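Novice: Below you will find the structure I want to go over with you.
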Amino acid sequence: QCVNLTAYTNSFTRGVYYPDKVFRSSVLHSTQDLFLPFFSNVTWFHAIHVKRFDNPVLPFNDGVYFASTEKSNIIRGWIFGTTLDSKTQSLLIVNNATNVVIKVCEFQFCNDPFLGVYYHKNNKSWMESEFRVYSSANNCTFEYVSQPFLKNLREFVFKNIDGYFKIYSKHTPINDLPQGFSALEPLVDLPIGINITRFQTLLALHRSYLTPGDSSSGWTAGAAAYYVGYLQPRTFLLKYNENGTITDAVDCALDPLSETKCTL
Amino acid sequence: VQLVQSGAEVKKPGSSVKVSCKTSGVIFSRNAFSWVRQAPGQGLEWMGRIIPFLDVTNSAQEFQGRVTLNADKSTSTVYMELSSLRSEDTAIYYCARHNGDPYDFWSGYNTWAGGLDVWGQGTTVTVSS
Amino acid sequence: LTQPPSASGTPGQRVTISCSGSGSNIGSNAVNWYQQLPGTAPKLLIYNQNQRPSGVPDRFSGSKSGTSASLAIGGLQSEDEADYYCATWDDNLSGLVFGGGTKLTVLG
Ligand SMILES: *[C@@H]1O[C@H](CO)[C@@H](O)[C@H](O)[C@H]1NC(C)=O
Ligand SMILES: *[C@@H]1O[C@H](CO)[C@@H](O)[C@H](O)[C@H]1NC(C)=O
Ligand SMILES: *[C@@H]1O[C@H](CO)[C@@H](O)[C@H](O)[C@H]1NC(C)=O
C-alpha cells in the first residue's frame, strides 16, 4: 500500500550535450536547440534531511536538467506523465545493480512513492519491492530493458519532442556545482509519443524490522539531495577540438559580449 | 476484495480432495495466503501458507507430505490438495489473506504473521464412508 | 497457547480474556485476536497488539505483558456472545498457533 512519509545555486556552464550524431573535428558549430541557459538559478532539493521527507512533484516545461553528487544509490529512477493516475499513460524508469527497466504503462501512483529494499535475516541476499510506487498497472504498452546508467557527479538531460523521448547522461569525478565543461553524451532515444507535463524523482528506502512497514517508523534512509533546472530555446556556439570532443560553448544571449562573439 | 471458494465436497476415506480459492487480479498478485481448517465443535487449525508471486511455500509440521499447496496465474486461483483421508477429517476449510508484508515473510520476519482480514465463505469437506 | 475455555458477565460491564504462551511465540511475536459468530467465518478484532480494523468499535482493547496477553471488552452488549481466538506465530514450530476458544455467555 501507500505510506504517508511527509535553496538556489548557480548553474555556471553545465548542461551541454551533443546535438547530433555527426563527427566534427576542430570546428565551430552554431545550433539552435533547447539548452539550459548559462549562469541560471538551479533549485536544490533536500529530499531527506539528516528524518525529514520532502519529495515534490515538479513541472516538466520544455525539458529537464538533473544533477546529483550522490554515492549511496538512494536515487533509483524517475516518473513522467500528466495526471500520474489510471486515466492517462505514464513513463517509469528504474535502475538497479544489473539492469535498467523503462516502462510506458497506465500506472496508479501513490502520493509518496519509493522503492523498498528488504534484507534477509542472514546477510547473503536482498530483494526490492516496487509495491509502494504504484497500486495498479494496466493497458501496458511499452517496455525496455538494458544495462544500468546509475566525489562523483551525475548529470542527466531529458527532452520529449517529435514523438521521441531523449535522454543524455554524463558521469564526472569532482571534489555547489563545479566550473568547467563536460559535454553530455547521447544515452537513449525512445519512440514513445505521449503527454509529459510533470515528473517526480524515485528514491530507495530500507526496512526497519522493529515496527510495521505501513508507517514512517518502519523505513530508514540516509540524506539525499539533487539539483533541478529547466531548458529554454537558445542558439549556442559549440567548439569541436581535433579529437571530436566539445570543449567549449557560447550562449548567444547571455550578455552583449556573447552576442558579439556569436555574431562574428 | 472477495475470496470465492469451491462448493462443499463429500469424499470417501483414502481418496484425495482438491479445494480452490479464486481471487481478483491485483489481490492475487500482491498478497500471501493461508489455509485454515476448523473441525465441527473444535478450535481453528493452521494448514499452510502460499505466496503465488514468489513461488515460496511453507508447510505445517503435521501436514508435511500430505498437503500440497499450489497456484495458477490464469483466472487467479489458489489450490489446496489433501490426500490419505482419515475418518475424522470432516471440517470447514478457509482461504485467508494476510494483511502483513509478504516481503517481510520472505526475509524471515514473521512478527506480524497472524492477521487475516479477508476470508472466504468456507468449503465444507465431509470425509465419510 | 493456553486460555480459559469459558467466561461470563452481566451486560454493561468490562470483561477480560487471558492468553498465556511460551517465550518463543508470544514473547517474540505480536498477538492477534479474532471473533467468530456461530454462523459465520471468524473476524479480525485486534492486530499489531493494539490496532483495530475499520468497523470495529472502541470497546475492544488488547494488551500484553511479558509472555501473556489479554483482551478487554467494555460495555458488554447482548450481541457479543461468540468465540474469541488468540493467535500468534511460533518460531520453534514455525507456524501459526491459535490459543483455543473462549465463550462469553452474557446473561441478561
Ligand atoms: C535488477 O533488475 C533486473 C531487471 O528487471 C532484474 O532481472 C533483477 O532481478 C533485478 N535485481 C534485483 C536484486 O532486484
Ligand atoms: C484499459 O483497460 C480497461 C480494463 O482494464 C479497458 O476497459 C479499456 O478499454 C482499456 N483502455 C483502452 C484505451 O482501451
Ligand atoms: C497534453 O496534456 C495537456 C495538459 O493535460 C492537455 O491540455 C493537452 O491537450 C494534451 N496534448 C494533446 C496533444 O492532446
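Residue numbering for chain A follows Swiss-Prot; the residues present correspond to positions 14-19, 27-70, 77-176, 187-211, 215-303, in that order.
Any Cβ shown, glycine's included, is placed from N, Cα and C.
Quick paste from Swiss-Prot:
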- A:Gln52 to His: In strain: Omicron/EG.5.1 (VARIANT)
- A:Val83 to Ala: In strain: Omicron/XBB.1.5, Omicron/EG.5.1 (VARIANT)
- A:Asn121 to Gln: Partial loss of biliverdin affinity (MUTAGEN)
- A:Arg190 to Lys: Partial loss of biliverdin affinity (MUTAGEN)
- A:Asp215 to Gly: In strain: Beta/B.1.351 (VARIANT)
- A:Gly252 to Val: In strain: Omicron/XBB.1.5, Omicron/EG.5.1 (VARIANT)
- A:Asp253 to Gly: In strain: Iota/B.1.526 (VARIANT)
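Have a look at these and tell me how they're positioned relative to everything else.
Specialist: Neighbour count (other Cβ atoms within 10 Å of the Cβ, all protein chains): 11 for A:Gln52 (variant position).
Counting every protein chain shown, the number of other Cβ atoms lying within 10 Å of the Cβ of A:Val83 (variant position) is 13. In the three-state DSSP classification, A:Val83 (variant position) falls within coil.
Counted within 10 Å of its Cβ, the other Cβ atoms near A:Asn121 (mutagenesis position) come to 22, all protein chains included. Under DSSP, A:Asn121 (mutagenesis position) is assigned to a strand (E or B) in the three-state scheme.
Secondary structure at A:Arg190 (mutagenesis position), taken from DSSP and collapsed to helix, strand or coil, is strand.
If you take the C-beta of A:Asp215 (variant position) and look for same-chain residues 6 or more apart in sequence within under 8 angstroms, you find A:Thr29, A:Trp64, A:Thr95, A:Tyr266.
In this structure, A:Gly252 (variant position) belongs to neither helix nor strand by DSSP; it is coil. In the shown protein chains, 25 other C-beta atoms lie within 10 A of the C-beta of A:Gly252 (variant position).
With a cut-off of 8 Å between CB atoms and residues at least 6 apart in sequence, the same chain places A:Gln14, A:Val16 near A:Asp253 (variant position), listed in sequence order.
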Novice: List only the single closest residue to A:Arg190 (mutagenesis position), chosen from the recorded positions A:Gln52, A:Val83, A:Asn121, A:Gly252 by CA-CA distance.
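Specialist: Smallest Cα separation from A:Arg190 (mutagenesis position) among A:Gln52, A:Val83, A:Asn121, A:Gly252: A:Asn121.
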Novice: What's the CA-CA gap between A:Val83 (variant position) and A:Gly252 (variant position) in angstrom, rounded?
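Specialist: Cα-Cα distance, A:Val83 (variant position) to A:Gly252 (variant position): 23 Å.
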Novice: Taking Cβ distances under 8 Å as the criterion, give the subset of the recorded positions A:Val83, A:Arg190, A:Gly252 near chain B, ordered by sequence.
Specialist: A:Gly252
